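Asks: Questions regarding the structure given below will be posed in turn.
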Number of protein chains: 2
Amino acid sequence: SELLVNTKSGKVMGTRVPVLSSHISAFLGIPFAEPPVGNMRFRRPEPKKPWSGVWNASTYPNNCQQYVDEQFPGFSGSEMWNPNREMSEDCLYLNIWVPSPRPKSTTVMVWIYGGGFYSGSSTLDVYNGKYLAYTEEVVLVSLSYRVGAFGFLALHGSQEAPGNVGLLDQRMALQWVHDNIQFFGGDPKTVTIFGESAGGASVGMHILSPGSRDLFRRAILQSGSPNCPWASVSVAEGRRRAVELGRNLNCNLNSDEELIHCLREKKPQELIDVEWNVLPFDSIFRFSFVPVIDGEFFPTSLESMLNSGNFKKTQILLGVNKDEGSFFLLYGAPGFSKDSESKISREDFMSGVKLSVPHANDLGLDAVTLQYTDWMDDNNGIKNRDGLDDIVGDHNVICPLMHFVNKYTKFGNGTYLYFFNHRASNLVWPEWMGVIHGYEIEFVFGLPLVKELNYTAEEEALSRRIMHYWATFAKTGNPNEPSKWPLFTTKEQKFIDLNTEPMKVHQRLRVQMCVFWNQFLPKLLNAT
Amino acid sequence: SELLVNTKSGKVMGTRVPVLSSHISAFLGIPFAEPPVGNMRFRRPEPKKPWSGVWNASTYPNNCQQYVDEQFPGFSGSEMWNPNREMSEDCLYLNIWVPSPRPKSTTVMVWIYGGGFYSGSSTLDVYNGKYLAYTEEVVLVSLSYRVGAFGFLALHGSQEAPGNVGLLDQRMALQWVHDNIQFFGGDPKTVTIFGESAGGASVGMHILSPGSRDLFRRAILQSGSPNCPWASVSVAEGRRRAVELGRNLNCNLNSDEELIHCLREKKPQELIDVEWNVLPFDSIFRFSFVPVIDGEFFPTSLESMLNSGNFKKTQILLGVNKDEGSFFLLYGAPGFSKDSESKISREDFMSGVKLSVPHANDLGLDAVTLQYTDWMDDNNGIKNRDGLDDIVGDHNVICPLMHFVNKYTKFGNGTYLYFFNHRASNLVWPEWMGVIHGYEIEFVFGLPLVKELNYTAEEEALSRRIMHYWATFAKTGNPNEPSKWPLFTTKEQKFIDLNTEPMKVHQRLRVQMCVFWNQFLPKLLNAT
Ligand SMILES: O=c1ccc2c([nH]1)CCC[C@@H]2NCCCCCCCCCCNc1c2c(nc3ccccc13)CCCC2
Ligand SMILES: O=c1ccc2c([nH]1)CCC[C@@H]2NCCCCCCCCCCNc1c2c(nc3ccccc13)CCCC2
Ligand SMILES: *[C@@H]1O[C@H](CO)[C@@H](O)[C@H](O)[C@H]1NC(C)=O
Ligand SMILES: *[C@@H]1O[C@H](CO)[C@@H](O)[C@H](O)[C@H]1NC(C)=O
Ligand SMILES: *[C@@H]1O[C@H](CO)[C@@H](O)[C@H](O)[C@H]1NC(C)=O
Ligand SMILES: *[C@@H]1O[C@H](CO)[C@@H](O)[C@H](O)[C@H]1NC(C)=O
Ligand SMILES: *[C@@H]1O[C@H](CO)[C@@H](O)[C@H](O)[C@H]1NC(C)=O
């Protein structure tokens, strides 16, 4: 039995699944920690106690408790990101697809979902690992981690809610993979972590954090990086937001112990109903409970670690999509709709910029406005919409990433940078939204290989080229087999487009805007 | 006798001069003030006292004492701007060209020379009025005014050295036209003042200043406006620079009366030798002794007079040249030369920005750099050369002028704006300098009409259309006889190119950059 595997914590029984005219083994819902319920809510995870008997790993697990998006109910485009199982605090499980026949000690890839640290699930259709596992002969793992207040409530100095527990969830699944993946045909010495949005930030946080470094080999970051402005907060802002969650729910605030005790008595969705209330500003692309810069998981500030080379030195493959900003504008900024072209007045432009840079003084806002307005044609709806689209994507994803890539490449052992700009032929979102945050994932996970999902043949070919770059990179530290994706170097700053056309190599991704965002604006905000 | 005219201060005898194979009358070297010599150095001008007999006005006067440029000795391109007569403090004279036969009561144009308030002459070949006078049938006057410390040494509170006496020279020459021009066939109700660079700034200071307003009808400003960053200083900075002039010359600094007395015993060129020493910073396009905002010639700050409409309401015609900055970079910035393409390293670009905006803090300098650098291609010597060129132009001439024209047009009675971008066929400066500060003047004064100067036919036609637009505007407030130069309006902000090609109307001259210079950079420098 291929399907019956003994792990360090007990036996597990998977299920044989179909993929593209063949089959593979899937092991769904394997527990890697004790359920973090009751008194364990907000605590570091504990390893799962060994169980007797056979764990039924034939079906997907619960998803962690999270804010459910109801903006477009029944709309496929938004529903595909929402949980597709029952939500429960009992949600620390992982999932594994193993090629049939079982390999000997093959390359392992562990997927870390995004969703702004406030949402996500391991079980979504677009994260189905069976296509990538099959086509590339890797052992594919998806983990899960607490999100929202559950994962990231931070009262620094309490051991009861220390912060960063969702990251430590991640770290325990990786520890689990290190310990057990050899029984499924993986090499624990050849594991790649990869993920998107807060998942890509997560990946980079494990590159940084000393307790996480030795649990993987190399890394892929899609549309996220550790240093994103939404991806972390100071101990003092986490403490303020935690206390404010308390005040929103009429908690006793006299000490950490009484606050924590009161928050532990509330049902999950009571916390989620006030979660957004703790944000200190009106905004877009900001999340309430995120990683905290604590001196433990992160021993010093991210920038100082990045300048000093205090981070895992290995190979990384990362990149961005063309219009990262668009869905955040749709969901939170005035003048945008999924049923129109979303031409934006000048008034709505200016309000969108305040939302996008909520921490900027007036001089700050003026700077952004200035950098992104065509003053010959400032009442042009299309230019205002697209200029605000670039603000949001440059500020939140692209420029944070180009900073990370430049800092990392100084010490690293090799960097491959992409720019994903294919708009899929079957997209249900409107044209104006372009190449959307998250929409490279379907290609990574091989979904265009499924004829019933109505992708073009050229899209199947692109997904295959992407899968092979990613799996090759995972296996060898180099996405190219022995036409060529070059190494990004400090000197030449090369990157490739990723679309259906023949591969073009460019240099200096978004340098002009990235200088503004990485060098001038911070300098101005620090001076004023 | 057409040549013998009796004026309010005595009789004058002019001379018949050949022009384009006809003739006209010239009255050269007419005194309009007492010689501002000895104990009148630094004081307000006084009116010329009447003379007996007949003043011989057959030859040009002396030029005012000034720093003579010796950077390119005998090179025609720089010597055309230097004094071509003896320098003397006894320099307050004016020149008049009258059509023959004498007209009855025709349009007058009075020219005010530039040269940064530290130089210039009424007598240059390029300012010879006979072509414009003859072709357009106008009475053409050129005045003179003290420059440098002789005209702008300001010790506010003293009546011996109040500041702005060069402006009052100009104004006395205007009062003399108002009183005497009817005798030469001009109408004093129909006078236009025009000037270039500091001349143009001059013209606009007369529009602003209550004491000058009633001595002209309308105005033409060429590459200068009153609010230029070099065109004025506070009474504090004026005082500081006058004291420093004293210190550079070992003067008793114990009182105004003692400092002034010492500066009056110095020979003129000893002031001139240390003139540049008093500037606060290393700079380009900055000049030591300039108009002061005194509370008398200018009752309040230029900006509040402009905002409140406290100025003469009339018709204006004004404009700028394509490459105003270029000769300033040649004379004073690193990597520039008249004999090469002046491809500028990034280091010489940076050191050029600091000279170009000598007041800026580091944040300021950063902003400028960022606005004018292509970060894809930052070591491109040509893009750096041209970027710095535009900096110098935009900051010192174009954006000050575009501020002025927008504030003026809210109250004025008609504005016409031009962008002169014709590089002359027979230019002696290199191509990199483009369309140079001062090089429209030859068109305006009709020099291309002289075959021996070896302009093309099309440059001849251009000079004729230009003279005709200026003289038609002088005559009627509208450059067009009713292809049409449209009015500049607050809404549509139209202007035309002036070159050898058919008219193009465009909108919003240099708005993208003028937004940075007039709105953002000043907020940035105000916070920090
Ligand atoms: O960004 C916002 C928007 C609105 C608001 C705020 N912030 C805070 C202040 C209050 C305001 N409204 C409060 C409720 C917030 C609504 C929550 C946003 C829902 C986002 C849905 C996440 N889904 C994903 C989508 C896409 N890509 C994703 C990729 C990463 C995983 C999640 C994704 C592409 C298109 C549509 C959806
Ligand atoms: O602008 C500068 C340049 C250099 C320097 C400073 N400032 C201050 C710091 C010290 C430095 N060097 C000190 C010597 C100063 C020399 C002054 C420059 C001479 C310019 C001569 C005026 N000539 C004119 C020219 C032109 N146009 C003019 C139109 C306006 C009237 C004068 C003009 C076009 C081309 C060449 C010349
Ligand atoms: C395992 O669990 C699921 C769902 O709760 C069930 O439907 C399935 O048939 C079970 N199978 C075995 C072999 O235990
Ligand atoms: C990775 O490190 C090894 C030696 O430690 C070296 O040979 C190789 O060149 C490095 N590669 C890159 C791209 O840094
Ligand atoms: C794609 O195409 C087919 C046939 O043209 C259709 O029946 C099916 O509904 C479409 N697939 C999806 C899931 O959109
Ligand atoms: C006036 O001066 C000029 C030139 O120096 C000359 O040709 C003419 O003789 C003079 N006229 C009289 C009356 O002196
Ligand atoms: C100039 O003023 C007159 C009346 O004083 C007016 O009717 C005319 O339109 C004005 N023109 C402009 C361009 O303001």
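Following Swiss-Prot, chain B shows residues 25-506, 511-556, kept in their order.
Cβ atoms are placed via backbone N, Cα and C, with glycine included.
In Swiss-Prot, a published mutagenesis experiment is listed as B:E220 to Q or D, annotated Decrease in activity. Among the mutagenesis entries in Swiss-Prot is B:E220 to H, noted as: Loss of activity. Among the mutagenesis experiments that Swiss-Prot reports, B:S221 to V is described with the note: Loss of activity. One mutagenesis experiment catalogued in Swiss-Prot, B:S221 to C, is accompanied by this note: Loss of activity. Here Swiss-Prot flags B:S221 as active site, acyl-ester intermediate. Residues or ranges marked as active site, charge relay system in Swiss-Prot: B:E348, B:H461. Among the mutagenesis results in Swiss-Prot, B:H446 to Q has the note: Almost no loss of activity. The residue drawn here is the original one.
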Asks: Could you give the Cα-Cα distance between B:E348 (active site, charge relay system) and B:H446 (mutagenesis position), in whole Å?
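Replies: So the alpha carbons of B:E348 (active site, charge relay system) and B:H446 (mutagenesis position) sit roughly 13 Å from each other.
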Asks: Which chain-mates of B:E220 (mutagenesis position) that are at least 6 residues away have a CB under 8 A from its CB, listed by sequence?
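Replies: Listed in sequence order: B:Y137, B:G138, B:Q246, B:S247, B:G248, B:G462, B:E464, B:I465.
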Asks: Fewest neighbouring Cβ atoms within 10 Å: which of the recorded positions B:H446, B:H461?
Replies: B:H446
Asks: Rounded to the nearest Å, what's the C-alpha distance separating B:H461 (active site, charge relay system) and B:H446 (mutagenesis position)? Just drop the number here, would you?
Replies: 12
Asks: Ligand 2 is in the model; which of the recorded positions B:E348, B:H446, B:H461 have a C-beta less than 6 angstroms from one of its atoms?
Replies: B:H461
Asks: Just to confirm: which same-chain residues, 6+ apart in sequence, have a Cβ under 8 Å from the Cβ of B:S221 (mutagenesis position)?
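Replies: Expected: B:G138, B:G139, B:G140, B:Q246, B:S247, B:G248, B:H461, B:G462.
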Asks: Given that 4 residues are missing from the model between B:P506 and B:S511, what is the Cα-Cα distance between those two, in Å?
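Replies: Each end of the gap has a Cα atom, and these are 10 Å apart.
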Asks: Based on DSSP, name the secondary structure state of B:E348 (active site, charge relay system): helix, strand or coil.
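Replies: Going by the DSSP assignment, B:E348 (active site, charge relay system) belongs to neither helix nor strand, so it counts as coil.
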Asks: Which number gives the other C-beta atoms within 10 angstroms of the C-beta of B:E348 (active site, charge relay system), all protein chains shown included?
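Replies: A count of 28.
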